[PDB]
Amino acid sequence: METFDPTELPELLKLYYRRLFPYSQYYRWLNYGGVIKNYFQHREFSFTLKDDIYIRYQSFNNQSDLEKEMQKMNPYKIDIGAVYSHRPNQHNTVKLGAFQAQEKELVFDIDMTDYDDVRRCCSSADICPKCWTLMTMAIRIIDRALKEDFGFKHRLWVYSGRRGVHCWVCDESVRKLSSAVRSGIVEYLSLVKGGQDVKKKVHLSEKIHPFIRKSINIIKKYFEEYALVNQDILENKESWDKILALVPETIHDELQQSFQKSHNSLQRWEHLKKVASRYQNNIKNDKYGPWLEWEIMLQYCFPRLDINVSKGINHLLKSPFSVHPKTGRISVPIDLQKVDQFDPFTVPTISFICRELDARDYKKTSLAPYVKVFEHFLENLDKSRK
Amino acid sequence: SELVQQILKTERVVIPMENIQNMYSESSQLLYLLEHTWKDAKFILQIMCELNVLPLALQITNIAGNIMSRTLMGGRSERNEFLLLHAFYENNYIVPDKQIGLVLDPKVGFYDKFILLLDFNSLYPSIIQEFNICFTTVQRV
Ligand SMILES: [Zn+2]
């Protein structure tokens, strides 16, 4: 997954900035009806032209000159940036050390490289439907997390285009909470804690957290299908050798015994469960628990979190419907209403949306559908405004 | 007066008014006041010769950057201002211009064993450097 020729990108942005951007809807979605003064003007942008010359201190008063300059330059990477304490483009006027970042929309990102600890379907630049099963399942848990135990309803979801998916939520006041709260929620959702260094990455303690209960109820509906259908992870020495090396040892030979007398990958896990029923997670009491087996399942499909992007007030990320030149693909709105019907391969690139319009507004092609999610969130905002 | 014998270590014979008529009636003691003034200026020079006021003040002004002719005259505003401005107007600011502790209850009482003297020479420049204070760097209001 990438782009194949930067030759078209100049003219593509040339037309896009001209007549392919919800400058009305965007000015709205940012300024938020202008309910606050010096609200938009300090809401920052960062722009990146040829050779990736990324530059801070970018902002314009209202939609008109915003457009005019966007079309004057056509930046090739655009980050929305927190409303810092004062005038961004005139930052160096006040006494130094007095310009900082007050209030930021709360951001989240999850990578596909996250799953690379076991991901064997495709590469770091190439994908397939198998890994995308994760981009279909993981978001469900994270979404419903904020949908049922965080008292928010201003959620918005996008897939970057190459690896990550984004969530730029602008909740009533969370836009204006302390970095401490950021780190807090991060710590909260950071359940399976594993990169490429530690093996027993989940020392899940005894008593569960009902959050984890709903997590499980989601796991036993969407993991095993992908696992033993799209991968059949018990296929050769390679995969399960990246598996059995996190396990206690009293039975650690029976699993391989089931490994290499096989014509499928089902009775293996079946006898796994069986011996677990005769295994003792607790030598003390009669609570034979799914600690290790479900740690296995979850860790093999769990949203790996970032420890610095979901707390900092300096990392800025892309704009709604701003092109990712290095995939063609542009920001695709993602919804629970669409999680059951998404495919990454069919959704269009900048090249493809261009060839779409290369045939008045977004009101003709599938871009009006794609921004139905946008204007839907905006509708909710109208309902958010009293 | 006291300095005559502290650093300079000699005598200072002095004569009030009512003896000035005596010395009007005198050639030995009048001439003696004359040679006394001779020695006065002499010791006055010896002051410089020992304390080395001249090259000291000279080097200071050299590093100070302000009129030495207005240095000896006494001043701390000059030897700070006309120094700081050197750098501050390499930094393209614009400055304003001219117009018009803690005691610790000394616990008095004789002390017999040895006593030590701690000097906090270079305390304020020390603290200022240590904590990086500078005009531009405080929301001062
Ligand atoms: Zn694959």
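So for chain A, numbering is Swiss-Prot's, and the shown residues are 1-359, 381-407, in order.
Determination method: electron microscopy, 4.6 Å.
Using the three backbone atoms N, Cα and C, a Cβ is placed for every residue, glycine included.
DSSP gives A:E44 (active site) a strand state. Among the features that Swiss-Prot reports, active site is placed at A:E44 (among others), with the record citing sequence analysis.
Neighbours of A:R56 (mutagenesis position), defined as other CB atoms within 10 A of its CB across all chains, total 16. Swiss-Prot gives this note for the published mutagenesis A:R56 to A: Loss of primase activity.
Proximity of A:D109 (Mg(2+) 1 binding site) to non-local residues of its own chain (separation of 6 or more, Cβ distance below 8 Å) is seen for A:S160, A:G164, A:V165, A:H166, A:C167, A:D306, A:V309, A:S310, A:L317, given in sequence order. Secondary structure at A:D109 (Mg(2+) 1 binding site), taken from DSSP and collapsed to helix, strand or coil, is strand. The Mg(2+) 1 binding site annotation in Swiss-Prot covers A:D109, A:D111.
According to Swiss-Prot, the feature ribonucleoside 5'-triphosphate binding site maps to A:109-111, A:160-166, A:315-318, A:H324. Counted within 10 Å of its Cβ, the other Cβ atoms near A:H315 (mutagenesis position) come to 16, all protein chains included.
If you look up Swiss-Prot, you'll see A:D109, A:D111, A:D306 marked as Mg(2+) 2 binding site. Listed in sequence order, A:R163, A:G164, A:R304, A:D306 are the same-chain residues at least 6 apart in sequence whose CB falls under 8 Å from the CB of A:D111 (mutagenesis position).
Quoted from Swiss-Prot, the note on mutagenesis experiment A:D111 to A is: Loss of primase activity.
DSSP assigns A:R163 (mutagenesis position) to coil in the three-state reduction, placing it in neither a helix nor a strand. Within 10 Å of the C-beta of A:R163 (mutagenesis position) we count 20 further C-beta atoms, all protein chains included. The mutagenesis experiment A:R163 to A is recorded by Swiss-Prot, whose note states: Abolishes NTP binding.
Under the heading of mutagenesis, Swiss-Prot lists A:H166 to A and annotates it as follows: Abolishes NTP binding. Loss of primase activity.
Under DSSP, A:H315 (mutagenesis position) is assigned to coil, being neither helix nor strand in the three-state scheme. In Swiss-Prot, a published mutagenesis experiment is listed as A:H315 to A, annotated Decreases the binding affinity for NTPs. Loss of primase activity.
Considering only the recorded positions A:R56, A:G161, A:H324, A:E44 (active site) has A:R56 as its nearest partner by CA-CA distance. Remark: A:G161 (ribonucleoside 5'-triphosphate binding site) has A:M1, A:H324, A:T327, A:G328, A:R329, A:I330, A:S331, A:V332 as non-local neighbours, by Cβ distance under 8 Å and separation of at least 6 in sequence. Looking at A:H315 (mutagenesis position) and A:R56 (mutagenesis position), their Cα atoms lie 11 Å from each other. In three-state terms derived from DSSP, A:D306 (Mg(2+) 2 binding site) belongs to neither a helical nor a strand segment and is classed as coil. Cβ proximity to the Mg(2+) 2 site centre (mean Cβ of A:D109, A:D111, A:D306, cutoff 8 Å) flags the following additional same-chain residues: A:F108, A:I110, A:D114, A:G164, A:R304, A:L305, A:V309, A:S310.
The Cβ of A:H324 (ribonucleoside 5'-triphosphate binding site) has 19 other Cβ atoms within 10 Å, all protein chains considered.
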